[PDB]
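**Student:** Submitted below is the structure of interest, expressed as structure tokens.
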Amino acid sequence: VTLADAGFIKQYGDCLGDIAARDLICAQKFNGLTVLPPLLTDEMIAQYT
Amino acid sequence: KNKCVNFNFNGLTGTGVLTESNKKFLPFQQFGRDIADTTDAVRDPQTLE
Ligand SMILES: *[C@@H]1O[C@H](CO)[C@@H](O)[C@H](O)[C@H]1NC(C)=O
């Protein structure tokens, strides 16, 4: 499964300048659309599993 | 540059940070548009950068 984002820290060091032209996620954020992170992590689900 | 400002270039009013791009504009180009049909780069008219 290959994902456009998971709320995984966008800090404008990547998303401002070069990558703002291609990363869908930077454009969404710069236009006021936020992906929020899930409450449980992919580690916490792995522990329950 | 690198400070938040009410920019205007050629009547392209807006609000933002400005910074020295590496984008290889060919000599005829003046704007870059983001995916969202919104300007993300400009060539300064007084000093062509
Ligand atoms: C603006 O004026 C200065 C002299 O006053 C000159 O160096 C410069 O070439 C002018 N701007 C442009 C884009 O030519």
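Numbers in chain B track Swiss-Prot; the residues on display, in order, are 535-583.
Per the header: electron microscopy, 3.8 Å.
Cβ from N, Cα, C; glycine included.
Take a look at what Swiss-Prot says about it:
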type	residues	note
VARIANT	B:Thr547 to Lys	In strain: Omicron/BA.1
VARIANT	B:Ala570 to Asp	In strain: Alpha/B.1.1.7
**Student:** At the Cα level, what's the spacing in Å between B:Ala570 (variant position) and B:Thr547 (variant position), rounded?
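**Tutor:** One finds 17 Å between the Cα atoms of these residues.
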**Student:** Work out the three-state DSSP category of B:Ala570 (variant position).
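**Tutor:** Reduced to three states, the DSSP call for B:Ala570 (variant position) is coil.
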**Student:** Under 8 Å between C-beta atoms and at least six apart in sequence, can you list the same-chain neighbours of B:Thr547 (variant position), or say none if there are none?
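**Tutor:** Result: B:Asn540, B:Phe541.
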**Student:** For a quick check of packing: other C-beta atoms within 10 Å of the C-beta of B:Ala570 (variant position), how many?
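**Tutor:** Excluding its own Cβ, B:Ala570 (variant position) sees 10 Cβ atoms within 10 Å.
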